[PDB]
Amino acid sequence: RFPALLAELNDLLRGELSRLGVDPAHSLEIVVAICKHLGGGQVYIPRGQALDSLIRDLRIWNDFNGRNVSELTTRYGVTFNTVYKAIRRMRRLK
Ligand SMILES: [Pt+2]
Ligand SMILES: [Pt+2]
C-alpha cells in the first residue's frame, strides 16, 4: 500500500506541521525518517481501544522519573493502580 499509505502519511504530516507552524515542506523529511528507522517489514497498527490504552500509558510512563507516581496520579486523574500498570508496561516491553 505504501505508494498510497506513504502519500497519506505525507499529507497528514504537513497538515500537523503547519498546524504547529513548521513549514509544511519538512513533512517529506519526516516521512523519510519514519520509514528509514521503522521500515524493513510490516507492522500491525492498532485501531480503537488497544490504541487508546497505549496512548494513555505512553503519556504516563514518559512522565515517570522513578519516584513520582504520586505526582502522576494527580496530573492524570487516575488511580495508583492505573499508573503502576503503565509503568510495569514500559518495563515489560523489550
Ligand atoms: Pt533504527
Ligand atoms: Pt525504563
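All residue numbers given for chain A refer to Swiss-Prot; the residues shown span 27-120 in order.
Quick check of the header: X-ray crystallography, 2.2 Å.
Each Cβ is built from the backbone N, Cα and C atoms, and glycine gets one as well.
In Swiss-Prot, the entry for mutagenesis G65 to M, N, R, T or V states: Complete loss of DNA-binding and transcription activation ability. The structure shown retains the original residue. While the structure shown retains the original residue, Swiss-Prot records the mutagenesis experiment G66 to A, H, L, P or R with this note: Complete loss of DNA-binding and transcription activation ability. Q68 to G, F, I, L, K, P or R appears in Swiss-Prot as a mutagenesis experiment; the accompanying note says: Complete loss of DNA-binding and transcription activation ability. Experimental mutagenesis is annotated in Swiss-Prot for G74 to F or W, with the remark: Partial loss of DNA-binding and transcription activation ability. Among the mutagenesis experiments that Swiss-Prot reports, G74 to I, S, T or Y is described with the note: Partial loss of DNA-binding and transcription activation ability.
Projection of Swiss-Prot feature records onto the structure.
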residue	record	Cβ within 10 Å
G65	mutagenesis position	11
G66	mutagenesis position	8
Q68	mutagenesis position	7
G74	mutagenesis position	7
*Could you state the whole-number distance in Å separating the C-alpha atoms of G66 (mutagenesis position) and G74 (mutagenesis position)?*
25
_Please list the mutagenesis positions from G65, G66, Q68 whose Cβ falls under 6 Å of any atom in ligand 2._
none
_Separation of alpha carbons, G74 (mutagenesis position) and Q68 (mutagenesis position) (Å)_ = 19
_Cα-Cα distance linking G65 (mutagenesis position) and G74 (mutagenesis position), given in Å to the nearest integer_ = 23
*Where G74 (mutagenesis position) falls in three-state DSSP terms*: coil
